[PDB]
Amino acid sequence: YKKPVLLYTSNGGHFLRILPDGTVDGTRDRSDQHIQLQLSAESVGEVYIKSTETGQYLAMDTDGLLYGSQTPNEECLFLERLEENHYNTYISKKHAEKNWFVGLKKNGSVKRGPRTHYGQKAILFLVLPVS
């Protein structure tokens, strides 16, 4: 959590991106300004995910859609969970009982919460600290 990180999924080989207009998607461009993220932990295993460039927070709405919020609240808290020792997954804490994950489709668009589950490539992120 000390360094900014990139979150990479092998589903379509995308980095999680929070665009300045509040749109969330994926890009293969590792030099994109808006894929530089900062994780911060409330409690152990509970994180905010923030754009280092814009300060916006990752959030998930009641339809399971990801978007960027200028400031955080309970809709921005995610449960960070280890899978297969090397990947992290992120579950909406607000919708933890719906098992709604942060995920990206192969085409780089957001995979909505309702369509996600453990073990999907879409939700498996490699956390890459920035040098």
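Here chain A follows Swiss-Prot, giving residues 23-153 in order.
Per the header of the entry, the method used was X-ray crystallography, 1.8 Å.
Each residue, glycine too, has its Cβ placed from N, Cα and C.
Taken from Swiss-Prot, the feature heparin binding site covers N33. Around the Cβ of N33 (heparin binding site), a 10 Å sphere holds 20 further Cβ atoms from the protein chains shown. According to DSSP, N33 (heparin binding site) is assigned to coil rather than to any helix or strand.
Cβ neighbour count for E102 (mutagenesis position) (all protein chains, 10 Å cutoff from its Cβ): 20. Under its mutagenesis annotations, Swiss-Prot gives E102 to A the following note: No effect on integrin-binding. No effect on integrin- and heparin-binding, loss of FGFR1-binding, defective in inducing FGF1 signaling, cell proliferation and cell migration; when associated with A-109 and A-110.
Here the residue is the original one, while Swiss-Prot reports the published mutagenesis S114 to A with the comment Decrease in LRRC59-binding. Neighbours of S114 (mutagenesis position), defined as other CB atoms within 10 A of its CB across all chains, total 27. DSSP gives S114 (mutagenesis position) a strand state.
Secondary structure at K133 (mutagenesis position), taken from DSSP and collapsed to helix, strand or coil, is coil. The mutagenesis experiment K133 to A is recorded by Swiss-Prot, whose note states: Loss of LRRC59-binding.
Among the mutagenesis entries in Swiss-Prot is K133 to E, noted as: Loss of CSNK2A-, CSNK2B- and LRRC59-binding. Reduced integrin-binding; when associated with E-134. Defective in integrin-, heparin- and FGFR1-binding, and defective in inducing FGF1 signaling, cell proliferation and cell migration; when associated with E-128; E-133 and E-134.
Among the mutagenesis results in Swiss-Prot, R134 to E has the note: Reduced integrin-binding; when associated with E-133. Defective in integrin-, heparin- and FGFR1-binding, and defective in inducing FGF1 signaling, cell proliferation and cell migration; when associated with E-127; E-128 and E-133. The residue drawn here is the original one. Taking the Cβ of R134 (mutagenesis position) as reference, residues of its chain lying under 8 Å away and at least six apart in sequence are, in sequence order, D85, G86, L87.
Long-range C-beta contacts of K133 (mutagenesis position), restricted to its own chain and to partners at least six residues apart, with a cutoff below 8 Å, comprise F123, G125, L126, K127, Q142, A144, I145.
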